[PDB]
Amino acid sequence: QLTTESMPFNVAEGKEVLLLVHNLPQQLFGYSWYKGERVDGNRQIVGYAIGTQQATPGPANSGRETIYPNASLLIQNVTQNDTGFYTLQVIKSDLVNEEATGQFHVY
Amino acid sequence: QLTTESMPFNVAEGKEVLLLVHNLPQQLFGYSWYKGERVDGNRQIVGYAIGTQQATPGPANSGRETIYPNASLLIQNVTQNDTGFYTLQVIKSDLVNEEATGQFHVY
Amino acid sequence: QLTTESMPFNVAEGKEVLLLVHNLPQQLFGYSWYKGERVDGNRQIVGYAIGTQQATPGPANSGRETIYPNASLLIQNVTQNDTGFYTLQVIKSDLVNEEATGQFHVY
Amino acid sequence: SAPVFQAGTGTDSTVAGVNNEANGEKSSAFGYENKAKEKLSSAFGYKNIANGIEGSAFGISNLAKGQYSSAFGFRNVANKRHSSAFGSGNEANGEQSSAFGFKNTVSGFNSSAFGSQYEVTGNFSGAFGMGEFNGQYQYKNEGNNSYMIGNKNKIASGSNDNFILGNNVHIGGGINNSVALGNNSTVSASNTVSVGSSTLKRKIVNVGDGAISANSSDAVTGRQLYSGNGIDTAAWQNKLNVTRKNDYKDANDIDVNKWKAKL
Amino acid sequence: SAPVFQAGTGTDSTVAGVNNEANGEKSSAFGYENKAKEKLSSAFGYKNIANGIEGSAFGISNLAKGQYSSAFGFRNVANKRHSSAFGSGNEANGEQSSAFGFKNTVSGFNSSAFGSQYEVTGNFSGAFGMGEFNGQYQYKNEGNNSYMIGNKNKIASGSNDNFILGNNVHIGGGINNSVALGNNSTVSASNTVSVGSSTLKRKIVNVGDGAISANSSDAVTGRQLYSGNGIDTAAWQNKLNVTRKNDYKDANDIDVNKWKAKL
Amino acid sequence: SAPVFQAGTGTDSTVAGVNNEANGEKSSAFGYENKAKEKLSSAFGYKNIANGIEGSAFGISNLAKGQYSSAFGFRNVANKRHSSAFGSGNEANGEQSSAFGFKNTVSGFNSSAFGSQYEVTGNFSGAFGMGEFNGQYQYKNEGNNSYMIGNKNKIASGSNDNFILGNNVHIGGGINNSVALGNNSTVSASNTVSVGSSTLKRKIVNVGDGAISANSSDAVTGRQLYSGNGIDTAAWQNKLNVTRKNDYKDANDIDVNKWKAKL
């Protein structure tokens, strides 16, 4: 089962937050990170394409989010408005989709 | 059954002639008026399209024929060369066709 | 069976060589002459298209080979490097292919 | 009638469904009330007819009459050799022709139509885009070796070798070797490129500098007219009667007697 | 379960394969686990669903929901009337729309997409070429009566009547009636034709001679500026203060007293 | 042999017709002498072979070898992943490639061909129109990120980022970032736009007025050269030696002794 892990769960007001993915399926097509609980066009942060090895930011990008080629997200200089839920969508080689959810709270 | 009615059947040399349609099928695609008994490309007066709500004259138009959005034809300032037969073609939403025939004589 | 005939088999150092075809199938699409034993893109002399009635030389053309509209080849001013094997490809109206082989040696 | 799964009236033929009939050699009729009538023909779906040798009808109410012809979708017609109709309501009446999309008619040799409601009656021509249809086609491509891209465009008969990329462009008779660019553009002569009409005109921007020489067919930018570098001094000096400063400081080419009088 | 060849639950319906069900009148379900649910609908292949009247699904995992809709290939979706999806992974959500190729989405009225990874959300628009897709579409055509040919192009919403033939061209909001030509070109105004950008500029070559007259909207070549034929002599002679040679040989328009002083 | 309606040699497989064989898991072979050999594969029609996982062959003598590949029509070949062949005699040997029409070959990554007798061997390229074929292809598109629209056009290898809209245009090696417009046009340099050849030249008509300033890259019309408004007076006055009228009426900058001699 696809799983997402936050590290650390509780973070300071100026540190880095890293979200990792375990049990990622093989033979994929691309990734996409969203904000909240639902997959929405207007609430996308960053996406990655494996065919061209390309990374492209989305409408809800501020300049502090970075994607890595293992479905991993890095956020720097977090504030009190960055606390809550996040959603990950994985597209496979057969055009089928998978979803995962992570969470973290800032103090 | 699709029917066409002329009013009046006998008309003067300067009056108006009106052709009406009864039992028009629903869910249509367009209309087209011809001159004579056969559907011919070179003998079309006017046509109407429901998708864009458009009316466009044909090669056999003189400037005296008007179409209405109920498959009705109006002819003004008739002469002795405008007497005879007329044909109506109706295209449905399934791309099938229907034909009707009307007639009037001028004295 | 498609057959190719050379005339003459033994030719001089400055004469003409003519290759003819017997039992050519009907309802064809085009012809193509190659050098050697295999059909290769880089070793084509000339080709003919029946749809447009066109003849177009290939990469391995020197200026001495002529095609006729009966799958016949004429070579003029032969040298000692023009001796050996030749291949003919015939494309039919169903997009299927046929091959034939001819040979001649120069003294 | 109940469905039946057995052989047909031809040799090595097969019918599968309700009220099917296969009459050719090695023919297949699968679905509801299909008809295969020739050699190596296939009718799959609902009320499909295949009358040509090696013709295929797949879908709903399709007709394949030519040899090596294909009708795929809803109410398509293929009539000639190597003609293809794909989509909804397409007819192809030319050899090696292709109709793709919604209500496209092709009747030329090696012509292609993609989109909605175009007719191509020319040879070696092509249409990409949208037109209109209300019983008859109101925008056609009737030229040879001409191509159209856009909405509501027309090329007349006898006008050959034309290219249109735009909307509402109508080329008349007697025009050859022309290019039209933009929306609501007009062409009225041969061997011309038009970028507008007589009511609205366009500007060409981001153009590099040309060459100013005796035989130079390159466009000229505004800076070159502003500065004037590279022009023939003698031609402009004898076109506009100029008295040169070096010949003015030192009195040259003067009529002496007339200067005696006034002075 | 073993394959079964019999009638369905509708009138004059047929199921042929394993675990098929036909529920409409004159419907056909042939293959593995197909579903035909309406009148005159056909499902052929592997796990195909036809929910619309006269809708056809042919291939692997296709959906045909609209009336007179066609889905042909691998994982295609047709939703509206007279909508066609042909190829791999195409969806058509507009009336009389066409999606052809790999991963193309059309949601406009009478719009067409051919190629790889474009979305056309405008009306009477068209796309030919390649884009990108990583969960969401990153290049869309959102203008009306606009056409795009190439790779990685964008048109915003509210920008209508535009034509692009090139790569990496992005048109912003508020631009109408423009044409962009070339690779890496930019457009920043209405009623303009652009052939480059502010960093790289192109030259226009092989241009015929224009007309030099009072009202002539034709381009000017380098030879015409070099020679200067056909210009207004009086306008240039009073724009640049010239003392004409015929008025210099014969003393005319001189202030006599000032010539008395110096001489 | 008589037709047979039973199970195949795989798990949950089905054969329907004459001399059919299905060997994969959940496979379907319907028609005359069809062959399905992999998982979730479909062969419908006459002598069709499906050798790839989730590959579909529909029609007459089609081959589907790649994964998620589709062959629809008469004698089509699909070889790679997500490759589509639609029509008559098309082959697609590239990943995510599309061949539509009559005798089209694509062997590039994300490339598209529509029409008759073109070969596209480049990556991210496209062809729309007509070519020629007599055993070998005589017009190919061998450039990357290049597009061709018309009849009998060629792009060589190593020439990238090119766009052609016309007929009989041949681009040689070493040319990049060029645009060719018109019939029988020639291109011979990089970063250029050509509207003709060295034997026939075209005119650009209906052009708006540019800007005459120090840094203005806009085209100039005939009226601007006719009138001469907006030019630098000092640059033209020192380029062409002019004696100004105000300096001629009042004797200025004269060599007094030389005027003493002659007068």
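Chain B is numbered as in Swiss-Prot, which gives 35-141 for the residues shown.
Placement of Cβ uses the backbone N, Cα and C atoms for every residue, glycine included.
Swiss-Prot gives this note for the published mutagenesis B:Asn76 to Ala: Impairs interaction with HAVCR2. Within the same chain, the residues at least 6 positions away from B:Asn76 (mutagenesis position) whose Cβ sits under 8 Å from its Cβ are B:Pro93, B:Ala94, listed in sequence order.
Proximity of B:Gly81 (mutagenesis position) to non-local residues of its own chain (separation of 6 or more, Cβ distance below 8 Å) is seen for B:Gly64, B:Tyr65, B:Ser66, B:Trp67, B:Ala89, B:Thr90, B:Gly92, B:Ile101, given in sequence order. What Swiss-Prot says about the mutagenesis result for B:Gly81 to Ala is this: Impairs interaction with HAVCR2.
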For B:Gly81 (mutagenesis position), the three-state class that DSSP assigns: strand
B:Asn76 (mutagenesis position) - helix vs strand vs coil (DSSP): helix
